[PDB]
Amino acid sequence: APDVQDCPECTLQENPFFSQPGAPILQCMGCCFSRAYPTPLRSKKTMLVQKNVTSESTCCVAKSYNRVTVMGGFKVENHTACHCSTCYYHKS
Ligand SMILES: *[C@@H]1O[C@H](CO)[C@@H](O[C@@H]2O[C@H](CO)[C@@H](O[C@@H]3O[C@H](CO[C@H]4O[C@H](CO)[C@@H](O)[C@H](O)[C@@H]4O[C@@H]4O[C@H](CO)[C@@H](O[C@@H]5O[C@H](CO)[C@H](O)[C@H](O)[C@H]5O)[C@H](O)[C@H]4NC(C)=O)[C@@H](O)[C@H](O[C@H]4O[C@H](CO)[C@@H](O)[C@H](O)[C@@H]4O[C@@H]4O[C@H](CO)[C@@H](O[C@@H]5O[C@H](CO)[C@H](O)[C@H](O)[C@H]5O)[C@H](O)[C@H]4NC(C)=O)[C@@H]3O)[C@H](O)[C@H]2NC(C)=O)[C@H](O)[C@H]1NC(C)=O
């Protein structure tokens, strides 16, 4: 029985606008699973519909973008290297 496509991994959602005959822009999808190494923590503003969107962790911010501002100024940081994790700094 068909339905959906589940939730792959945090990648790039190739710009469905800039996607021209030679330039397939992007904009990091966002679905790097929801692994829970230690005890799941919270408290960071968020406060969004708790519908399977609170457990997930890590964060992906195009490790290396190639931004191609489109439309009225659509930024896709033409993701050249999306990395889901390192959502902060240690030691420091
Ligand atoms: C927004 O951001 C996007 C990315 O997030 C960006 O798009 C991405 O751009 C990247 C480039 O900047 C691109 O990466 C490159 O991919 C090349 C391969 O592309 C093909 O495969 C991929 C993967 O499957 C596919 O997606 C892509 O469409 C290509 O598919 C082929 O396309 C053909 C038409 O173009 C098509 O037609 C023919 O088909 C034939 C039969 O199959 C055959 O394949 C023909 O070749 C082909 O033309 C073909 O069918 C199809 N094939 C398939 C599988 O479908 C890589 O080649 C390229 O690598 C090189 O560059 C990178 C970056 O610099 C280097 O890191 C890497 O090392 C390579 O560098 C050179 O490598 C050669 C290797 O030989 C070196 O040569 C040496 O030569 C010596 C002497 O002979 C000796 O032999 C040595 O051994 C050799 O090494 C050379 O020295 C190296 N140069 C240097 C300087 O070091 C690179 O990885 C990526 O794929 C894009 N991503 C996407 C989603 O498309 C987008 O552009 C951005 N947007 C904007 C607006 O900016």
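The residue numbers of chain A are those assigned by Swiss-Prot, with the residues present covering 25-116 sequentially.
Determined via solution NMR.
Cβ coordinates are placed from backbone N, Cα and C, and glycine is handled just like the others.
Mutagenesis annotation in Swiss-Prot: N76 to D, described as Increases from 1 to 3 the number of FSH binding a single FSHR receptor; the structure shown retains the original residue.
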According to DSSP, does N76 (mutagenesis position) sit in a helix, a strand, or coil?
coil
Using all protein chains in view, find how many other C-beta atoms are within 10 Å of the C-beta of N76 (mutagenesis position).
9
